[PDB]
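Asker: Encoded as structure tokens, here's the structure I'll be asking about.
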Amino acid sequence: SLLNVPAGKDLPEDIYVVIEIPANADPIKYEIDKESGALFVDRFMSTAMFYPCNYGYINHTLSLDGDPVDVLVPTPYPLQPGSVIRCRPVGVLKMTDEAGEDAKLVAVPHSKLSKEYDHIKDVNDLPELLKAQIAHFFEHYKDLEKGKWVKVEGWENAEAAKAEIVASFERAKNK
Amino acid sequence: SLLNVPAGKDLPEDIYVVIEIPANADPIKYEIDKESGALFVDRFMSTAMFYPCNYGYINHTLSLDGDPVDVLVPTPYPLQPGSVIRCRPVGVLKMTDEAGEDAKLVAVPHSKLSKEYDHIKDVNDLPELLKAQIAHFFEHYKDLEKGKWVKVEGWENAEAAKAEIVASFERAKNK
Amino acid sequence: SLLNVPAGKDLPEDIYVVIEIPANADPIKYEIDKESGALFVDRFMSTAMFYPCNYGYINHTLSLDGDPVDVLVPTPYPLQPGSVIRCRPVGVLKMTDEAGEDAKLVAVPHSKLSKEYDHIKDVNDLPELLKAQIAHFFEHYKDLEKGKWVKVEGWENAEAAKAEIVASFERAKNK
């Protein structure tokens, strides 16, 4: 099942993201269940916005908000929810919500799947427009959910991203 | 897998429907397999009609036609086949086909996912139009399958719905 | 899971294909993983082409290129990737890439799902156009992947198809 999926083939320059929400899709927020491994409708988003990239998580990891690391992956065409893409971290958007700080990484499809993302080695290689779009999306998607807020601090490099991967792995089962 | 999915987290005002067919979709009738838990093309529908809501079943239940309880869930945007939505029964369309009797329940998305369905407490709260549409759909979808017929008897309340849930759960035992 | 799916319920006039890529879809090449049974993005196709039919494999089989037998299934409407269709082999397109000659079978939806494919008993029953389209697709889809080539030899009958099914079933498990 989707639970039996490797965090990566070779952490952390080579990961597997499990996709929950496709780029440019209807505003349904899906999630994979811990016990079923099934795609659950987590929520119907209230703002009229869409994810600017495919949105998912790395299996066998844990952020300190009590969830796996979240990754945004851009692709030429939207991916099936519940499907897996081998990619390569290239940055992180650092933001804080309530309150367990909520960093989101950005990984691009691995060279084996496509060479279109080879010239993107680090966060600055991403277009400014897409970056502003991601930032703006996370600044606002929850605006119509009372008692929910997000402050976006900023972008950090691929090493920053890789760091969070290794960290959250190991915070990964242990306790 | 999709077999390992709870009937509900608190029957019966709080259930899980496994979605097989999305609202307003192509006329492919999918089903989840008992052994694989895989989404199987059960049939290509012959009439030019679409399901007016997402269509699915409650896991760990059995109707007396030899299938789990079927639930129709309305949502703002169609759901991925094979995905799960936490909802709340609000009624039942009572109908009879060839092989005994074929009640179909109507559950609305749980308040945790959206508050859009909070004012729908019972069957009458659903719009007339949607009700007539469901009824009409089930009256006719099988018209071009010889030796298949459906007579729609009528609508019953949420407690009627809840009843069928509890019943069919327990009848829940025997494959 | 999708791993636990029968090759067929009565080989070889009655098979199960696991669908990876839908007809007329975005050019994402998906695959089912051997360990997870999960839908993995195998590759982003580089040519501006689409699969003319749904594309998938028979579970519990092995071709001599080190993969299950691949089947193309036509349907009236595209199928969900990762879903299973009971169908009935009616032909085979014989082609060579290498490493590993690359026959692709063509099965049509079983009569239980639809009678639309009843009159297609063998390869010649398929329309010319669809045949030329499949052939032309496999001749060219890999044109922009250096060091990859395909020569299409030709079409063979349903018996030829069923043969490859029986062969590749055995060729598997047994070491």
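The numbers used for chain C are those of Swiss-Prot, and the residues that appear cover 2-176, in sequence.
The backbone N, Cα and C atoms fix where each Cβ goes, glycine too.
As annotated in Swiss-Prot:
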- C:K30 to R: 2% activity (MUTAGEN)
- C:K30, C:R44, C:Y56, C:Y142: substrate binding site (BINDING)
- C:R44 to K: 10% activity (MUTAGEN)
- C:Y52 to F: 64% activity (MUTAGEN)
- C:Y56 to F: 7% activity (MUTAGEN)
- C:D66 to E: 6% activity (MUTAGEN)
- C:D66, C:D71, C:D103: Mg(2+) 1 binding site (BINDING)
- C:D71: Mg(2+) 2 binding site (BINDING)
- C:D98 to V: No activity (MUTAGEN)
- C:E99 to V: 33% activity (MUTAGEN)
- C:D103 to E: 3% activity (MUTAGEN)
- C:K105 to R: 3% activity (MUTAGEN)
- C:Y142 to F: 22% activity (MUTAGEN)
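Distances, neighbours, how buried they are, the whole picture for these features please.
Answerer: Look at C:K30 (mutagenesis position): DSSP puts it in a strand.
The Cβ of C:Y56 (mutagenesis position) has C:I20, C:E21, C:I22, C:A24, C:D71, C:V72, C:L73, C:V74 as same-chain neighbours under 8 Å, each 6 or more residues away in sequence.
On its own chain, C:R44 (mutagenesis position) has C:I29, C:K30 as residues at least 6 apart in sequence with a Cβ closer than 8 Å to its own Cβ.
Sequence-distant contacts of C:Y52 (mutagenesis position), defined as residues of its own chain at least six apart whose C-beta falls under 8 angstroms from its C-beta, comprise C:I22, C:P23, C:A24, C:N25, C:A26, C:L73, C:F138.
In the three-state DSSP scheme, C:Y56 (mutagenesis position) falls into the strand class.
Of all Cβ atoms in the protein chains displayed, 13 besides its own lie within 10 Å of the Cβ of C:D66 (mutagenesis position). Secondary structure at C:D66 (mutagenesis position), as computed by DSSP, is coil.
Around C:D103 (mutagenesis position), the same-chain residues six or more apart in sequence whose CB sits under 8 Å from its CB are C:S64, C:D66, C:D71, C:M96, C:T97, C:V151, listed in sequence order.
For C:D98 (mutagenesis position), the number of other Cβ atoms no farther than 10 Å from its own Cβ, over all displayed protein chains, is 14.
According to DSSP, C:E99 (mutagenesis position) sits in a coil region rather than a helix or strand. With a cut-off of 8 Å between CB atoms and residues at least 6 apart in sequence, the same chain places C:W150 near C:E99 (mutagenesis position), listed in sequence order.
C:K105 (mutagenesis position) has a Cβ environment of 22 other Cβ atoms inside 10 Å.
Note on C:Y142 (mutagenesis position): other Cβ atoms within 10 Å of its Cβ, all shown chains, come to 20.
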Asker: For the Mg(2+) 1 site given as C:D66, C:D71, C:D103, which other residues of the same chain have their Cβ within 8 Å of the site's Cβ centre?
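Answerer: Other same-chain residues near the Mg(2+) 1 site: C:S64, C:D68, C:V70, C:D98, C:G101, C:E102, C:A104, C:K105.
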Asker: At a CB cut-off of under 8 A, do any of the mutagenesis positions C:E99, C:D103, C:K105, C:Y142 come close to chain A? List them or say none.
Answerer: none
Asker: Could you name the residues, excluding C:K30, C:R44, C:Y56, C:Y142, of the same chain that surround the substrate site, i.e. Cβ within 8 Å of the Cβ centre of those residues, in sequence order?
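Answerer: Along the chain, the qualifying residues are C:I22, C:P28, C:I29, C:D43, C:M46, C:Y52.
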Asker: Rounded to the nearest Å, what's the C-alpha distance separating C:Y142 (mutagenesis position) and C:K105 (mutagenesis position)? Just drop the number here, would you?
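Answerer: If we compare the Cα positions of C:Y142 (mutagenesis position) and C:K105 (mutagenesis position), the gap is 14 Å.
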Asker: Between C:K30, C:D71, which of the recorded positions has its C-beta surrounded by the fewest other C-beta atoms within 10 Å?
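Answerer: C:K30, out of the recorded positions C:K30, C:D71, has the fewest neighbouring Cβ atoms within 10 Å.
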Asker: Using C-alpha atoms only, work out the spacing between C:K105 (mutagenesis position) and C:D98 (mutagenesis position) and round it to an integer in Å.
Answerer: 12
